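Report on one structure; see the data block that follows.
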Amino acid sequence: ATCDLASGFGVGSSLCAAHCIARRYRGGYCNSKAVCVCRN
């Protein structure tokens, strides 16, 4: 869920990043703490 990857399998939900985009943020990279630090 979210941007959790753990060992590895592919890409997470990416909802967090998209959510940021659909607001004002340019995007957001999913850091390895499922924080998905977005950026304007």
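Heads up, chain A uses Swiss-Prot numbers, so what you see runs 63-102.
According to its header, the structure was obtained by solution NMR.
Cβ coordinates are placed from backbone N, Cα and C, and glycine is handled just like the others.
According to Swiss-Prot, the protein carries these features:
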VARIANT   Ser69 to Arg  In strain: Gbng3365b
VARIANT   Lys95 to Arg  In strain: Gbjo3a
Does DSSP put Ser69 (variant position) in a helix, in a strand, or in coil? coil
To the nearest Å, how far is the Cα of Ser69 (variant position) from the Cα of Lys95 (variant position)? 13
What number of additional C-beta atoms lies within 10 angstroms of the C-beta atom of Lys95 (variant position)? 9
